[PDB]
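Each remark here refers to the structure printed beneath this line.
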Amino acid sequence: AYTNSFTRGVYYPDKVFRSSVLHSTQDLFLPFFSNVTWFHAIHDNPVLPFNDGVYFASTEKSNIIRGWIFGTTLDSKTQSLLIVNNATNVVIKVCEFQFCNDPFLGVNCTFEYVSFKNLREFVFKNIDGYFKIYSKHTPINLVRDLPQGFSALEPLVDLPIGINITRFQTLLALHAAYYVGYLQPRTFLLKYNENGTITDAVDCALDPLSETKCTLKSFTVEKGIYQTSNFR
Amino acid sequence: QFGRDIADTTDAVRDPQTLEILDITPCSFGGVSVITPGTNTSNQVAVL
Amino acid sequence: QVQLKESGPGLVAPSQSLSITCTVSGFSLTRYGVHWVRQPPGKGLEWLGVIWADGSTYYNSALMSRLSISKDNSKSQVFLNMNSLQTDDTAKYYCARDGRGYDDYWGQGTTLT
Amino acid sequence: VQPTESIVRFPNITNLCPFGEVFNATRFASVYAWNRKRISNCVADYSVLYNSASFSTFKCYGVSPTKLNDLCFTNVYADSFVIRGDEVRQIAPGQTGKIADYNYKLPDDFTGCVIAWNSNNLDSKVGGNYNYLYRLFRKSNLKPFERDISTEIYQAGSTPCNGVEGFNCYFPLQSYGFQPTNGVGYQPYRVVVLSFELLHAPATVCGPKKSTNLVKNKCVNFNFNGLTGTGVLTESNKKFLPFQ
Amino acid sequence: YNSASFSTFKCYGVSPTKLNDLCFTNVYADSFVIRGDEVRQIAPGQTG
Amino acid sequence: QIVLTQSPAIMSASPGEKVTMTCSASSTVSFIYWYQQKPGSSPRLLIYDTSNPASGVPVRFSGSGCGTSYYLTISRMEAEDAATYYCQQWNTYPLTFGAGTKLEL
Ligand SMILES: *[C@@H]1O[C@H](CO)[C@@H](O[C@@H]2O[C@H](CO)[C@@H](O)[C@H](O)[C@H]2NC(C)=O)[C@H](O)[C@H]1NC(C)=O
Ligand SMILES: *[C@@H]1O[C@H](CO)[C@@H](O)[C@H](O)[C@H]1NC(C)=O
Ligand SMILES: *[C@@H]1O[C@H](CO)[C@@H](O)[C@H](O)[C@H]1NC(C)=O
Ligand SMILES: *[C@@H]1O[C@H](CO)[C@@H](O)[C@H](O)[C@H]1NC(C)=O
Ligand SMILES: *[C@@H]1O[C@H](CO)[C@@H](O)[C@H](O)[C@H]1NC(C)=O
Ligand SMILES: *[C@@H]1O[C@H](CO)[C@@H](O)[C@H](O)[C@H]1NC(C)=O
Ligand SMILES: *[C@@H]1O[C@H](CO)[C@@H](O)[C@H](O)[C@H]1NC(C)=O
Ligand SMILES: *[C@@H]1O[C@H](CO)[C@@H](O)[C@H](O)[C@H]1NC(C)=O
């Protein structure tokens, strides 16, 4: 069912520092007030399409999500990224690991590296084989349902895994309300504050009022009648 | 075989299988206008 | 079996000419290639080799007078003839075939001079 | 007011890359199931390539061989191939042919440059070097930079050939032959391609240019990772995030 | 297109990827032998 | 290309005394084939590219080389009697056969 999700699903489209500016860009964004699948981790871990890139968000209390796996068949026939978070040492491998029939967490690699109250949101996308990672850390206090608010994700890590990602899967710990959104080639106006953090956005195709705001390049519209588009 | 308009665009074609003439009329289109009060008052709008 | 066999090897004479023929069975001369290698007594071997489907020829030699391939392309035999070969050459003559690889088979013939 | 002096600074990391591991090494991949290699944290030192190279072709897109030192490249990838010279002309963007449809599609929007030299003294074989393998039929044509490693027997009729050879049924794979006295256009070539993006990104591989000290509050000609200009450099309080 | 015997395909009229869809009112085949070094000479604006 | 060969003259006291064979060549050669001969009678049997064996030969062989110099190593049993080796190049004509002499008793 729909909720008032507002402006979730917005990430930094590029790596340019900007402040006190409204920037219009075309990229893969989460449609405003769109459907996001609500998953449960009690006592629901399907494989979802990736399309051209996926926005990720999760809320945790016991670090249930510790590593993502990307691939096509999950059957040892191709290279598969394996991420494990044990102690405080991140280890990344992309070998053809033999996984169990039912992966769970208890309470040919080309790039190896070895080192609810808090939601850690990430963006994972593959452009010409390049695995780009974005993230943002912020405290919240909400367990029951989708968090209300806005939070933009900065990039931190770029892993050259070289896998064409079309599907992805989550990991549930069986004895963690995680969120999955989807990107679309929508045009958004992103507002950067004095510290260069985007706090809001307008989806130019949500409705005629959003079209008016997008056309006039402002978040306030004066009283009157505006010609904004053409029906085809 | 071909017809032309004032703008030199294609007006009609003869079907290569059945020798009939079909007119080509561009698909329906038109302007959309939005009548709205300021956002400091209400979020209700009307569409013309 | 796939086979190479040696036929009418040269025999002692005062005349310095010598003749030898080699015969092939279980494969056609149009289907693979056969290479011809010679050893002086007390020395390493010496080589003449060519790669073909049929009818082609390739040569490199320190001397080439009177010399070009001689062949009876009915599959019967391949033939060698030289005026002075008895003194100059051919204590032993060897008959050998090559394919794409790891299918290479050798036959040995002994020439009396 | 005119500038008085230039200020040049680059990251203080030097080690050999080396290029010899990419270029000089032996027995590199066949045309399909080609390989990708990544290079970081080394001095560019192209001048050794300028002196040593005897390569029969260089062509570069969006860059020139002069103005090539004093460039910092954010990512570097190298791809190696064994090819027949008609394909060497085919490897250009926008073309058509077996290569551009089936194997190694290359986009018109590209910033790299591609190098070829003729290996006939090594790659060719007496009796043919069959180990170089290429694919002749596919139901559709690929988008740039992805491989296929597959076999699903091609059907050339309405009836199936039931996953086995038979009537109107072909194995999609065939072998090149290169020989002595090869056709000069046919004979084998080795091709290497490099791809990079030149701006707005922290980089690691920089050219062989020594740094100097920087002087503040004066009009200077500066060069930071290839970005040049004239201006006064002062302190700031802008807290950049790690990726910026 | 599948024949591998051709060394070069440079077109000035139509793009090499459009020949599968586009079709023509007439085709003429001008057939003759030239010297290799003169291949560059068969182009508009060239002399010899 | 001309190729040049060296060999020792040696008296053994046991098997496991390691043995090496070497060839040196006048110019670059990319592909070479590896052959063993028994004295007195001269059938021919081959060890080919990537130094993989043909049928009918012991498993303990490995070959790897460097330009203008080729090496393969053998450890035990009958090769002490049986091994005489020739090196030949197949990249361009003429296919020179090479020469030499080797013995163990
Ligand atoms: C992106 O990954 C997808 C997923 O494997 C690749 O698409 C598959 O291609 C095979 C080969 O024909 C098909 O049999 C599968 O049906 C495809 N998968 C799906 C989900 O449709 C695709 O080739 C990859 N593309 C790139 C550019 O890497
Ligand atoms: C969004 O999810 C709700 C769940 O009840 C569903 O009814 C609705 O059809 C979905 N939206 C679209 C566009 O399908
Ligand atoms: C977790 O502990 C195991 C114990 O053997 C170790 O092998 C592994 O490297 C640890 N995890 C990480 C991510 O380092
Ligand atoms: C690793 O890649 C090589 C290609 O160099 C391939 O031959 C091999 O099958 C791969 N093995 C695994 C386990 O992925
Ligand atoms: C921006 O950073 C400064 C640094 O002290 C801080 O005072 C200010 O509150 C920040 N602004 C926002 C909107 O967080
Ligand atoms: C096929 O072309 C012929 C040629 O005139 C025509 O009579 C016929 O209508 C065409 N077929 C169809 C299904 O239109
Ligand atoms: C709209 O509301 C804003 C609130 O900040 C106020 O400043 C502005 O004067 C208002 N305009 C009108 C036309 O009421
Ligand atoms: C390539 O490697 C060979 C190995 O001996 C060496 O002689 C040659 O100088 C190297 N070439 C370059 C350009 O490094």
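We're sticking with Swiss-Prot numbering for chain E, so the shown stretch reads 369-416, in order.
According to its header, this structure was worked out by electron microscopy, 3.2 Å.
Just so you know, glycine gets a Cβ as well, placed from its N, Cα and C.
The Cβ neighbour count for E:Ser371 (variant position), using a 10 Å radius and every protein chain shown, is 5. According to DSSP, E:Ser371 (variant position) is assigned to coil rather than to any helix or strand. Quoting Swiss-Prot on the natural variant E:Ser371 to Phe: In strain: Omicron/BA.2, Omicron/BA.2.12.1, Omicron/BA.2.75, Omicron/BA.4, Omicron/BA.5, Omicron/BQ.1.1, Omicron/XBB.1.5, Omicron/EG.5.1.
Here the residue is the original one, but Swiss-Prot notes a natural variant at this spot, E:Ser371 to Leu: In strain: Omicron/BA.1.
Annotation of the natural variant E:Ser373 to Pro in Swiss-Prot: In strain: Omicron/BA.1, Omicron/BA.2, Omicron/BA.2.12.1, Omicron/BA.2.75, Omicron/BA.4, Omicron/BA.5, Omicron/BQ.1.1, Omicron/XBB.1.5, Omicron/EG.5.1; the original residue is retained in the structure shown. Other Cβ atoms within 10 Å of the Cβ of E:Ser373 (variant position), summed over all protein chains shown, number 5.
E:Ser375 (variant position) counts 12 other C-beta atoms within 10 Å of its own C-beta, drawing on all protein chains shown. Here Swiss-Prot describes E:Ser375 to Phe as a natural variant; the accompanying note says: In strain: Omicron/BA.1, Omicron/BA.2, Omicron/BA.2.12.1, Omicron/BA.2.75, Omicron/BA.4, Omicron/BA.5, Omicron/BQ.1.1, Omicron/XBB.1.5, Omicron/EG.5.1.
In the three-state DSSP scheme, E:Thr376 (variant position) falls into the coil class. Among the natural variants in Swiss-Prot is E:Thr376 to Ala, noted as: In strain: Omicron/BA.2, Omicron/BA.2.12.1, Omicron/BA.4, Omicron/BA.5, Omicron/BQ.1.1, Omicron/XBB.1.5, Omicron/EG.5.1.
Around E:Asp405 (variant position), no same-chain residue at least 6 positions away in sequence has a Cβ under 8 Å from its Cβ. The annotation that Swiss-Prot gives for the naturally occurring variant E:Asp405 to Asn reads: In strain: Omicron/BA.2, Omicron/BA.2.12.1, Omicron/BA.2.75, Omicron/BA.4, Omicron/BA.5, Omicron/BQ.1.1, Omicron/XBB.1.5, Omicron/EG.5.1; complete loss of interaction with host integrins.
For the natural variant E:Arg408 to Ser, the note given by Swiss-Prot reads: In strain: Omicron/BA.2, Omicron/BA.2.12.1, Omicron/BA.2.75, Omicron/BA.4, Omicron/BA.5, Omicron/BQ.1.1, Omicron/XBB.1.5, Omicron/EG.5.1. For E:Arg408 (variant position), the same-chain residues that are 6 or more apart in sequence and have a Cβ closer than 8 Å to its Cβ are E:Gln414.
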